[PDB]
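Each remark here refers to the structure printed beneath this line.
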Amino acid sequence: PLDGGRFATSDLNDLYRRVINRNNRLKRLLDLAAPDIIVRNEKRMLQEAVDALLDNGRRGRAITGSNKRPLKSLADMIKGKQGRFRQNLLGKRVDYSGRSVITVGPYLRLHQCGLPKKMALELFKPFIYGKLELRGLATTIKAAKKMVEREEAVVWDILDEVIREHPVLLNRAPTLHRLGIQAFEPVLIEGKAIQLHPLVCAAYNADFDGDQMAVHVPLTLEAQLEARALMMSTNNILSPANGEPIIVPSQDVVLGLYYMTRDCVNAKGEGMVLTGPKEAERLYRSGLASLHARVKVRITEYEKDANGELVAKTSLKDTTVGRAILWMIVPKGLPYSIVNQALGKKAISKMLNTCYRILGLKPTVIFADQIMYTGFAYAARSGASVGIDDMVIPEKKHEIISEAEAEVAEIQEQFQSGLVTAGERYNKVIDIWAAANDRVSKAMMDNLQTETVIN
Amino acid sequence: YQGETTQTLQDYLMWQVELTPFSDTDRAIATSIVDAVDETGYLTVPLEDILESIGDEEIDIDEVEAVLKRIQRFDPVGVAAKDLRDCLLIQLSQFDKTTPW
Amino acid sequence: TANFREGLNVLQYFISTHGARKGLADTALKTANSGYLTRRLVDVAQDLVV
Amino acid sequence: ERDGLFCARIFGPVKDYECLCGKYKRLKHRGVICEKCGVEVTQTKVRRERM
Amino acid sequence: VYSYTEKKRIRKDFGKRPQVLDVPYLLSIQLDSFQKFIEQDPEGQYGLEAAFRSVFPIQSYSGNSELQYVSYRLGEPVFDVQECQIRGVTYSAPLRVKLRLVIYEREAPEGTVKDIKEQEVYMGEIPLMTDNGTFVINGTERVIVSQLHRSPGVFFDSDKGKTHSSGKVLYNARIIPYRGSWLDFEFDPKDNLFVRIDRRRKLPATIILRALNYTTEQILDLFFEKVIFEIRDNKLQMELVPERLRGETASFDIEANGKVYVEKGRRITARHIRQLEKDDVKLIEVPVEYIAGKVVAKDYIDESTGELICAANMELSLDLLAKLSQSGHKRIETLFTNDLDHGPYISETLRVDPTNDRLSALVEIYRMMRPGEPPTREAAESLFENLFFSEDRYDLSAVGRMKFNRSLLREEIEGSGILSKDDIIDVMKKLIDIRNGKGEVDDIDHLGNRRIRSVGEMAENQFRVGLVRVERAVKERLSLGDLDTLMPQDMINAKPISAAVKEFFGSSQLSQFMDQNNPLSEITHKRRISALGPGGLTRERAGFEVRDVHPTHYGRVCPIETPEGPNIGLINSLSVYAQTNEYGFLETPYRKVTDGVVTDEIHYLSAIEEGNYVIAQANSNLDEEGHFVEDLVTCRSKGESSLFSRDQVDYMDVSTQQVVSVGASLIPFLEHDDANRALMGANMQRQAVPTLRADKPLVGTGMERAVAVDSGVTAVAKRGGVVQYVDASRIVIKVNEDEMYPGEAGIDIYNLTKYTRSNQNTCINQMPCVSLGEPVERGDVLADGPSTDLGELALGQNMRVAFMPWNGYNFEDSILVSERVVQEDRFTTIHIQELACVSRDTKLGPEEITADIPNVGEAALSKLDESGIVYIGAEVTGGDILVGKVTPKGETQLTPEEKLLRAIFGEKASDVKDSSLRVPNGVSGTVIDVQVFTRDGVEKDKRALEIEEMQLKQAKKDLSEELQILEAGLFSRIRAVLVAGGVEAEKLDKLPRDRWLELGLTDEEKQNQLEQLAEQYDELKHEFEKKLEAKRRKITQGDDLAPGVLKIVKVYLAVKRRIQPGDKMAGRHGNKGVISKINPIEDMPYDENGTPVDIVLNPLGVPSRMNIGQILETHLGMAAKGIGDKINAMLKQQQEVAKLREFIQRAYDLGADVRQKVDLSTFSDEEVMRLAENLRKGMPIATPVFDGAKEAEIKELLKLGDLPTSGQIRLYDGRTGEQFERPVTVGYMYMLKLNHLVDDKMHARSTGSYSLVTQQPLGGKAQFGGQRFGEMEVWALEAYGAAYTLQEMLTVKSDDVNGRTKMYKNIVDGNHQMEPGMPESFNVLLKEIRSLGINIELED
DNA sequence: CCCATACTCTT
DNA sequence: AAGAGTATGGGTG
Ligand SMILES: [Mg+2]
Ligand SMILES: [Zn+2]
């Protein structure tokens, strides 16, 4: 039905009408005993019409419409990427779903997500209706419906009560593996964007420059328990492809942890003996000691026994202030040597894997959250920036280029003398340029990686 | 091509009937009553027709009256009224006594 | 022979555009074949259960 | 239209429990075949499953 | 010397290379093409004249009468562009064509002129192009994109041995006309030539040769060389050419003159050939075995027997030699073929060819073209004749003919549009030569083989397509004899032509809605080149090669700006200086170098011409007199670059921006950015949304003014003069005396565009930038459009930015934004939405637009006027009524209950029902405009009359403004005449001006002059009255609505969007991100003076992306802001003008040999103060894309402003006051707000409506639909093992009709349990399969 | 691009 | 008389 009373037509109805017209004409002609030269043509046209109705285009030409588009037949309804199987039976659109743009939540825990309350009000509407009717605020369904439509002050308390422990499913397309859908506990937030934990983005292959995500709500008890026990992000710590951790820190966290665990030759507060990590933190926050100063700290560490009991040992360690500060985050059962170095991405991943293999699942989750928090805090505190003067050019670059150009010129003159072939000259020039590039790279990297300090 | 489903008055009334604590007999009576409602909101048959359409002799007319009274308070108020006077009185019964006239 | 700090001239930038566009086109195209491969792999092992 | 691609006598009523001419209209006449138009008095969703 | 607009704020330029060629008008490609289509051509090569001359004269079958075309003409449009946009109609002109019907008698020499009748007829409407290169179709601006296609002609190619498994290449040739059928020749692994027509069944190559009336002997003579053997009574004595034996080996003893030059088993070398040529060795004795396999050329017969000894193209034998030896024959003709060269291909094609005549070849061609029908001689002959030799079905156009002749080394450029025997023979010979090993194949991606087709050519093609159908209809109708009274008007119908023109201009693939985000979007859209469209390629079948950057793209196609995705490499942008030939090939300008001196001569070269010269780069140093400083300059010669001497250079580039497009030329420090990020930045730059207040970049390239002016979004002075009147909506300029035409009032009026909706639902608003009484010149900017600031493009805002991590809030391209940015509305945008209400006519009665709706309360009708339409300026939200409408529902039967209802509640309630227009849920705004369209013949309501009165007032105002000047001049003349004779002095001015007319002078010429003045005054008044009446008639004209439509009401709502988390921001270097948090002012990092930053960006995103231009831009913006701060501090404490101009002169003089020269000694004190006032928020700077500023100059400018050279300062934490441990890069960057707003993205659904057939939720936010759970999500759930979640997703959430209701009831009851059933789509599938005649059923 | 089937040259 | 090779048509993306 279209505006103005016009009803138009459909392809299937058109094909049926053509078949019916041909059949009626053939019946009338056979009843009157028409000459065979006409009835044979009518029978051929009826056969063509039936063929078009069943599978249009398979036999010779295809019957088209006004816009020269072939009509869709029953086979077109059944098969193809737009057919029943692939569009309506293997996948479908569902209720209780939404989508929006994603931002970063740096404060969240690993099992939590940030959901706008405008989305949550629509998503959990029948739950809110039931809860309103349960505690006497509404006596009928229409009263609760009107109360929710007005968005009164008590419906927000009801919504906060109904979503307290009820996981939701977050999904980002394309879903390449089963880690593309994960379950989270919602936290109601203001705004219109979904907040995502930084440590799950690698599993989603997501970044915060325009990506959108979809959200689904489990309804039955079985679905909620499956979401909690099978699909929660706190259960998806290891990779099903190779068994390695997938919640490893990256970028800012790595930069902060690396910055706080480096040492400097002559830093403020160097050479003092401390009673423990807390004294180191007090000295750093008071401005009395540097993060990179090399000191001696009393450290107590625990190791699991043969039967699995933690036995403690205390000793003086030569370390830095930042390593002692970071040691307060490590759980009991790990050696102190796991932090007494400059920690890069691989070191942090190995530390997380060691924690998971030795202690289990829950300490690993707590450790990962603490690592992310500390990395963000100290990356912010460092003040790391990028400037044009950071890209230092080696001073020998022009000399190397001039030497390569001189070699190219001399070999070109040698070729012009007729001593070598064209391909040999081409290969020699390429080799000369490759050697010059390697020399320039080595000089630049040798200049960049070291600095001079006063003892 | 395909269109979309539309909600009519009877669809809304049956949606409200679904979420109302009726019994099976009351639910069947409500189904018949909603079936007997036109697009202006008035009842088109006497309650005798509904009682006969229920199909059992264990049900009296006062149960049908009670179910009809419960239905008449659905949204919109005054729906399934017997006549104009009934609709006006049902609409008035939802007003507070502080109304001047 | 130049880096991004000192800047390129017209000819060097025009030369680099070839590789840039080739890489972008390959990235834009290969996903369609990757999807077909994973569809076939899912089709062949759909019903294998422990 | 009668005997057409949307005929109510073949495929079913276009309204719930109402025949085409309009003699039988309510649930008390369910399962009745009208002698004037030939339309059964039943649900209009049977037009999804009658060939 | 600077213009008035530019002298208000001069941008400092760091360019160092002088410009010898101005940037051309950026929309020439559209305007020139349409002008060529529309203009009058004395010849018949372009436009409508060419199409008319290609169809007319039309002659009947008998020839007793005919139609001829004389000339055409275009009438004036009924409405203007603005009027068409308001009324929603098409801006077009009528076509008036003069035809002449001539009648011929019978039984007379030649054709007697019995009667000639000439008539001018109407051929329909032709849309016109505006001044900005657009078309207004149905009240909307549209753009037609140019097409890049393959040029007509002949092309030689070869598959690279991929088809065959032996690694052998197969050469082929293809002939493609502009209009006709393709003709393909190809080789096979058996070295047999074959021919294809219209990509159909393969045929032997000799079928076409025989169809051209050729015999085997003639074909052999054409494609081979003759060898003559003479029987000199002794073993076939032979005359030998030495060159014949090259590369072969002697099979016998070759001796001559008693000397054996070559022995048996010895191959023939070059020395032997030279010796034979020196000795002129002709006579050679050969054995009989030497003729054991030679091919005979012609047919031989025996005189005695009279039979045929042998047929042509046959191998010989000893018995045949014996037969011819005894038959008295002394001359034998053979063919010269071998293996290395001159390979036999035509002979083998003849051998495989079954035909041996001329009539059967036509039969076979007819059978190949049309199978399943008996062959007819006449039918086959006509088919072959019309296939390639008919001017009515085959056309090899002028460009096609030129390419065809050039590809065969011809000399004539012009020729005929049809093929000939010579053309096909030459193509065959060229392909054979390619196969032998001499010559090369063509490069399809070379820009000398690809052609540009613009809107005018496509319009001409469509017009001819309509015209041929019209001609066919006329020829059909002209057979009947009624010529004594027939007229050309009755003979033709103008419907097919108008239909074709409308279809092309409205529904073509290359006709699109104009991109109207900003001026740069429109400029980019109008300069777009597409390889798709009718006659182009498809994205599904393109290939890698066609998507690559070709060396010939240099200066013609931008190698950077292209979409990323499926269409990569298929959509291109024109370069800045690129043009087209007369044939449609892209060309670029170069400077000619004469005797080592670079001159100012400019030559435009195409891709073919460019490859034959050595061309130097624009980055080459020159002396004062124009000499290369060095002696080894870098140049490109033949698709490759290397060093050349100073005297080997022929041409030089004209500019350093000759390679990039307009969008890429607007990126500063482009040479420091990677190409991928440059592409991303160019793509994102043209989707920025204009803000409330424009802000110039403060770090630019120098191309902002050209983009701002050439886009047409601003108001530009047509003539110079003085600003007589200025206002927020109109500007009146008093034109200079010497720029005025005789007899006119010298004023120009500009009405500005105020708060108008664009195609992307944004705001179009113009604001004046001139003051009362100031001088203007032709070309100056009078008013700024959207995203324009004092005549410069202004797409974003200047932001104070720092590069540091901040507690994880800029993790993975997140952006932290200060609250001060939000409080100042620096990224707030205006969005305008349109709603429509249509009142139609029904059978029960017409619908009525009224304010009296019976079933709604008084409060809900409070915002409607007396006509039932909302007021201007009302604040509305979802559910409010905009237009009140009722629909009839009356019936002729009144039941007692209906009578009671009518008696108690009135008759109006029982007759009509509400059908009003309401605000959609989730929409809010302010009513800013209402339009009413009424069908001609229907009475107008109060609102329409008010609108028409408002429209009439403005025209009255303009006409009065002109009349005042004219009548003041006339009355000044009257007073001057009165003074000279009979002067009354003060008494004259005591009386009003009209009383001056009621005076008389002496009987001399004074009275005659007074009468003349009075007559002129009366004529002027009459003329202006006529003008006003015509304007009123145009305003009050009725509307032409769709059938059954009574009235239409359109309402416009305006809303303001603020910045919030989830909005997308970007720079110009490909650095995009999403806002994550709005931070309070005291939490931001700040410097020693307590000044916070606006934005915090992550430094981790710079090194891996290699877009270093943003860091340099930040440093330069810091320096510019420092200069501005110096100027502002100098202005705050009132100081002398001398100190200000001294400091500003120091600022402008900075640099290392810059071409710009600014002298403030020619500025007045007022001009200096105005310039200083415009510079107090930062000095704008320009850096061209390859001639920009160096780091040393940036450090010098930082020093001038008393700023650190490193570009880094110390910051303090807002929350604690503690200093950060390392210096931080802090500066200014130009940021843009993109059109991906989170308000348009967020969507959620609990339940809603479903499809009627599948019973599944709909899709889309507009339909309140749900999200799709596809196959991959199902796979993920299966891999988890969550069976209940999958089943719940599959049944009770999508299409289990009873399950949905039961689940909803259970959830409301607090019982979380489902009762799954059968999906309805499976039942639909079962019914569909049963409808195919297959019995499928469920069992048990 | 890759595979299945009908038609043609060869041992 | 079989058997290997080539051309054509169907399906997928
Ligand atoms: Mg992204
Ligand atoms: Zn009936």
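Numbering of chain E is taken from Swiss-Prot, so the residues present carry the numbers 2-1341, in order.
Structure determined by electron microscopy, 2.6 Å.
In case you wondered, yes, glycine gets a Cβ from its N, Cα and C as well.
Experimental mutagenesis at this site is recorded by Swiss-Prot as E:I561 to S, annotated: Resistant to antibiotics salinamide A and B. Neighbour count (other Cβ atoms within 10 Å of the Cβ, all protein chains): 26 for E:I561 (mutagenesis position).
Annotation of the published mutagenesis E:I569 to S in Swiss-Prot: Resistant to antibiotics salinamide A and B; the original residue is retained in the structure shown. The number of other CB atoms found within 10 A of the CB of E:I569 (mutagenesis position), across every protein chain shown, is 19.
Cβ environment of E:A665 (mutagenesis position): E:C559, E:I561, E:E562, E:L671, E:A679, E:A683, E:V1186 lie under 8 Å away, each six or more residues apart in the same chain. The mutagenesis experiment E:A665 to E is recorded by Swiss-Prot, whose note states: Resistant to antibiotics salinamide A and B.
The DSSP secondary structure for E:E813 (mutagenesis position) is coil. According to Swiss-Prot, the mutagenesis experiment E:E813 to K carries this note: Disrupts the enzyme's active center.
Chain A has a C-beta under 8 angstroms from the C-beta of E:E813, taken from the mutagenesis positions E:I561, E:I569, E:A665, E:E813. Here the mutagenesis positions are E:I561, E:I569, E:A665, E:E813, and the ones sitting under 8 angstroms from chain C, going by CB atoms, are E:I561, E:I569. The separation of E:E813 (mutagenesis position) from E:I569 (mutagenesis position), Cα to Cα, is 26 Å.
Around E:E813 (mutagenesis position), there are no C-beta neighbours below 8 angstroms that are at least 6 residues distant in the chain. DSSP assigns E:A665 (mutagenesis position) to a helical segment in the three-state reduction. DSSP assigns E:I569 (mutagenesis position) to coil in the three-state reduction, placing it in neither a helix nor a strand.
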